[PDB]
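Have a look at the structure below before the remarks.
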Amino acid sequence: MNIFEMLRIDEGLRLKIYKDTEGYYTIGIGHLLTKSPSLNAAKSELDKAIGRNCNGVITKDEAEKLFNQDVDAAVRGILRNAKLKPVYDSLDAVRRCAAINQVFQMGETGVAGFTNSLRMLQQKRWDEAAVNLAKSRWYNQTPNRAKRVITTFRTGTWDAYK
């Protein structure tokens, strides 16, 4: 298991524009297109992202290219963020994947606001961090995915992903 395999499980792969868990137009492996309710705005964003007129559909290669960009961007966001970087750097490789997963789903600013969880994770208070992580809109809205990510933070193993 690695971050790509982990996020592929959590996000799925769909080649046609779909709505994510929040109702927002998305494509590929959790590539958010826009928060606009206008499908034409989503299609414009898609065409711009891919560099051709897609008419709402992409190939697997194209989806994987966006995914590479999105993972890369998530990591670089973490490294540029004064609140996230020290916590990320304090973690082992497996827990770093959990961190990337949460930032991928929620965005850098959202995760940077998880002050008490960040502190507990840097302190390596794993069970306490796991309890805190679950006291969240994130957990309540996507509990099966959040449980997997939290188990990864708690244990530093891939047990939740088989």
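So how was this one determined? The header says X-ray crystallography, 1.5 Å.
Note that Cβ sites are derived from N, Cα and C of the backbone, with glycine treated the same way.
Copied over from Swiss-Prot:
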type: ACT_SITE; residues: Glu11; note: active site, proton donor/acceptor
type: ACT_SITE; residues: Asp20; note: active site, proton donor/acceptor
type: BINDING; residues: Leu32, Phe104, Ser117, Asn132; note: substrate binding site
type: MUTAGEN; residues: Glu11 to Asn; note: Loss of 84% of enzymatic activity
type: MUTAGEN; residues: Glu11 to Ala, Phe, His, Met or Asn; note: Complete loss of enzymatic activity
type: MUTAGEN; residues: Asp20 to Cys; note: Nearly no effet on specific enzymatic activity
type: MUTAGEN; residues: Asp20 to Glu or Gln; note: Loss of 99% of enzymatic activity
type: MUTAGEN; residues: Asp20 to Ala, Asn, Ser or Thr; note: Complete loss of enzymatic activity
type: MUTAGEN; residues: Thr26 to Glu; note: Complete loss of activity at neutral pH; covalently bound substrate
type: MUTAGEN; residues: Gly30 to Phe; note: Almost complete loss of enzymatic activity. The enzyme is destabilized by 1.5 kcal/mol
type: MUTAGEN; residues: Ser117 to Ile; note: 500-fold decrease in enzymatic activity
type: MUTAGEN; residues: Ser117 to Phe; note: 10-fold decrease in enzymatic activity
type: MUTAGEN; residues: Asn132 to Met or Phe; note: 2-fold decrease in enzymatic activity
type: MUTAGEN; residues: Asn132 to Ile; note: 5-fold decrease in enzymatic activity
Of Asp20, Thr26, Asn132, i.e. the mutagenesis positions, those within 10 Å of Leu32 (substrate binding site) when Cα atoms are compared: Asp20, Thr26
Entries of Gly30, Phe104, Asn132 which, being recorded positions, have CA atoms within 10 angstroms of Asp20 (mutagenesis position): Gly30
Sparsest-packed of the listed mutagenesis positions (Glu11, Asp20) - C-beta count within 10 angstroms: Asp20
Mutagenesis positions clustered about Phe104 (substrate binding site) [Cα within 10 Å; pool: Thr26, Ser117, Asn132]: none
Fewest-neighbour residue among mutagenesis positions, criterion Cβ within 10 Å, set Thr26, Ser117, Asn132: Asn132
Whole-number Å value for how far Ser117 (mutagenesis position) lies from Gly30 (mutagenesis position) (Cα to Cα): 24
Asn132 (mutagenesis position) versus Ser117 (mutagenesis position) - Cα distance in angstrom: 6
Three-state secondary structure, which DSSP defines for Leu32 (substrate binding site): strand
Distance, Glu11 (mutagenesis position) to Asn132 (mutagenesis position) (CA atoms, angstrom): 23
Recorded positions compared (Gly30, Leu32, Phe104) - the one with the fewest other Cβ atoms within 10 Å: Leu32
Structural state of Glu11 (mutagenesis position), classified by DSSP into three states: helix
Where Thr26 (mutagenesis position) sits in the secondary structure, as DSSP reduces it to three classes: strand
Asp20 (mutagenesis position) - helix vs strand vs coil (DSSP): coil
